[PDB]
Amino acid sequence: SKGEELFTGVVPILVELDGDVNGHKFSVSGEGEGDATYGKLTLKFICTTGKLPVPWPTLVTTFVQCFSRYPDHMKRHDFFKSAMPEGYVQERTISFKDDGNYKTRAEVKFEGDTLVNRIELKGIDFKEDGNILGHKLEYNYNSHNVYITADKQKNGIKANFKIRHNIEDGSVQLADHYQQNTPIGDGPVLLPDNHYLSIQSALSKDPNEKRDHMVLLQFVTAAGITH
Ligand SMILES: [Mg+2]
Ligand SMILES: [Mg+2]
């Protein structure tokens, strides 16, 4: 299909986020590339307003599931690529257990040959010395499954999954994710059977980078449907 073909090679990615968490306003710009043939993403994010007022790991899911590797036998379930190039809206509520929540609204679409993720993020109800505003989360990331289901009335998909952020004391900060995606354009989109995405993520630092930043290497594979 038209959308699938846009992802057979390496695609440059841009990410732009504006955020307000408990009145702390910040912006992040990211760049990298995705190779959906291998489910592979490489991204570097820079906080352009100074120090990021929340922990970098809490923004990983917000900062392009069109780069998931869908096995050939699962291609009819790939909503994300099917919406391209016009793209999709991706909305989430991320609920940090016993703490605040993020509400995010993003548009993921091509600008020319570049896949862009533009995000507005609003965070409220955070505790001043909770794990988020208190920067008590380790700089690392766990592997997760994301269960995707069709959202037919929206001509899109939804998902609900749990992200676990490691706390510096050895505990875990749960971040419940609820997600809804809607296509922007008028092309035919794929409405999938229930399936999951399996995600692994590695966070690192650029040793030569003095701005506040995050380097992310991620692999995403669709699964849950046998051939
Ligand atoms: Mg810039
Ligand atoms: Mg631990």
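Here Swiss-Prot sets the residue numbers for chain A, with the shown residues being 2-64, 68-231 in order.
Quick check of the header: X-ray crystallography, 1.5 Å.
For all residues, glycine too, the Cβ spot is worked out from N, Cα and C.
For the mutagenesis result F64 to M, the note given in Swiss-Prot is In RSGFP4; increases fluorescence and shifts the major exitation peak to 489-490 nm; when associated with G-65 and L-69. In the shown protein chains, 24 other C-beta atoms lie within 10 A of the C-beta of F64 (mutagenesis position).
Among the mutagenesis results in Swiss-Prot, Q69 to L has the note: In RSGFP4; increases fluorescence and shifts the major exitation peak to 489-490 nm; when associated with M-64 and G-65. The residue drawn here is the original one. Look at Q69 (mutagenesis position): DSSP puts it in a helix. Sequence-distant neighbours of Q69 (mutagenesis position) (same chain, six or more apart, CB under 8 Å from its CB) are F84, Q94, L201, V224, listed in sequence order.
Swiss-Prot documents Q69 to M as a published mutagenesis change and attaches the note In Citrinine; leads to excitation and emission peaks of 516 and 529 nm, respectively; when associated with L-68; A-72 and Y-203.
Its Cβ placed at the centre, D103 (mutagenesis position) has 18 other Cβ atoms within 10 Å. Where Swiss-Prot documents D103 to E as a mutagenesis experiment, the accompanying text is: In mut1.27; shifts fluorescence lifetime from 3.03 to 2.85 ns; when associated with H-145.
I128 to V appears in Swiss-Prot as a published mutagenesis result, with the remark: In EBFP2.0; shifts the excitation and emission spectra to shorter wavelengths and increases quantum yields compared to BFP; when associated with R-30; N-39; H-66; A-72; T-105; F-145; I-150; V-155; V-171; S-198; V-206 and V-224. Neighbour density for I128 (mutagenesis position): within 10 A of its CB lie 12 other CB atoms from the protein chains shown. In three-state terms derived from DSSP, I128 (mutagenesis position) belongs to an extended strand segment.
In sequence order, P58, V61, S205, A206, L207 make up the list of same-chain residues 6 or more apart from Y145 (mutagenesis position) whose Cβ falls under 8 Å from its Cβ. What Swiss-Prot notes for the published mutagenesis of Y145 to C is this: In mut1.9; shifts fluorescence lifetime from 3.03 to 2.74 ns.
Here the residue is the original one, while Swiss-Prot reports the published mutagenesis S147 to P with the comment Increases fluorescence at warmer temperatures such as 37 degrees Celsius. Cβ neighbour count for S147 (mutagenesis position): 11 (other Cβ atoms within 10 Å of its Cβ, all protein chains included).
DSSP assigns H148 (mutagenesis position) to a strand in the three-state reduction. Cβ contacts within 10 Å of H148 (mutagenesis position), excluding its own Cβ and spanning all protein chains shown: 17. Among the mutagenesis experiments that Swiss-Prot reports, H148 to D is described with the note: In Cerulean; leads to improved quantum yield, a higher extinction coefficient and is 2.5-fold brighter than ECFP; when associated with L-64; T-65; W-66; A-72; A-145; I-146; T-153 and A-163.
One mutagenesis experiment named in Swiss-Prot is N149 to K, and its note says Increases fluorescence at warmer temperatures such as 37 degrees Celsius. In Esmerald; leads to brighter fluorescence; when associated with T-65; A-72; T-153 and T-167. In VisGreen; leads to brighter fluorescence; when associated with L-64; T-65; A-72 and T-167.
A mutagenesis experiment is reported in Swiss-Prot for this position, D155 to V, and the note states: In EBFP2.0; shifts the excitation and emission spectra to shorter wavelengths and increases quantum yields compared to BFP; when associated with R-30; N-39; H-66; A-72; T-105; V-128; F-145; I-150; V-171; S-198; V-206 and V-224. The DSSP secondary structure for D155 (mutagenesis position) is strand. Around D155 (mutagenesis position), the same-chain residues at least 6 positions away in sequence with a Cβ under 8 Å from its Cβ are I161, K162, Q184, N185, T186.
With a 10 A radius on its CB, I167 (mutagenesis position) counts 21 other CB atoms from all the protein chains. For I167 to T, Swiss-Prot lists a mutagenesis experiment annotated as follows: In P11; increases fluorescence at 475 nm excitation and at warmer temperatures such as 37 degrees Celsius. In Esmerald; leads to brighter fluorescence; when associated with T-65; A-72; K-149 and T-153. In VisGreen; leads to brighter fluorescence; when associated with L-64; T-65; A-72 and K-149.
Quoting Swiss-Prot on the mutagenesis of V176 to A: In mut2.1; shifts fluorescence lifetime from 3.03 to 2.50 ns; when associated with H-145 and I-198. According to its DSSP assignment, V176 (mutagenesis position) is in a strand. Within 10 Å of the Cβ of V176 (mutagenesis position) there are 16 other Cβ atoms, across all protein chains.
In this view, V193 (mutagenesis position) is surrounded by 24 other Cβ atoms within 10 Å of its Cβ, with every protein chain counted. Per Swiss-Prot, mutagenesis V193 to A is noted as: In mut1.5; shifts fluorescence lifetime from 3.03 to 2.72 ns; when associated with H-145.
Counting Cβ atoms from all protein chains shown, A206 (mutagenesis position) has 12 others lying within 10 Å of its own Cβ. Listed in Swiss-Prot as a mutagenesis experiment, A206 to K is described as follows: Abolishes the tendency to dimerize and leads to monomeric fluorescent proteins.
In this structure the alpha carbons, written CA, of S147 (mutagenesis position) and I128 (mutagenesis position) are 26 Å apart. For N149 (mutagenesis position), the count of additional Cβ atoms within 10 Å of its Cβ stands at 13 [all protein chains shown]. In this structure, the C-alpha atom of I128 (mutagenesis position) lies 25 angstrom from that of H148 (mutagenesis position). A straight line from the CA of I167 (mutagenesis position) to the CA of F64 (mutagenesis position) spans 14 Å. Across the structure, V176 (mutagenesis position) and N149 (mutagenesis position) place their CA atoms 17 angstrom apart.
Separation of the C-alpha atoms of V193 (mutagenesis position) and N149 (mutagenesis position): 23 Å, rounded to the nearest whole number.
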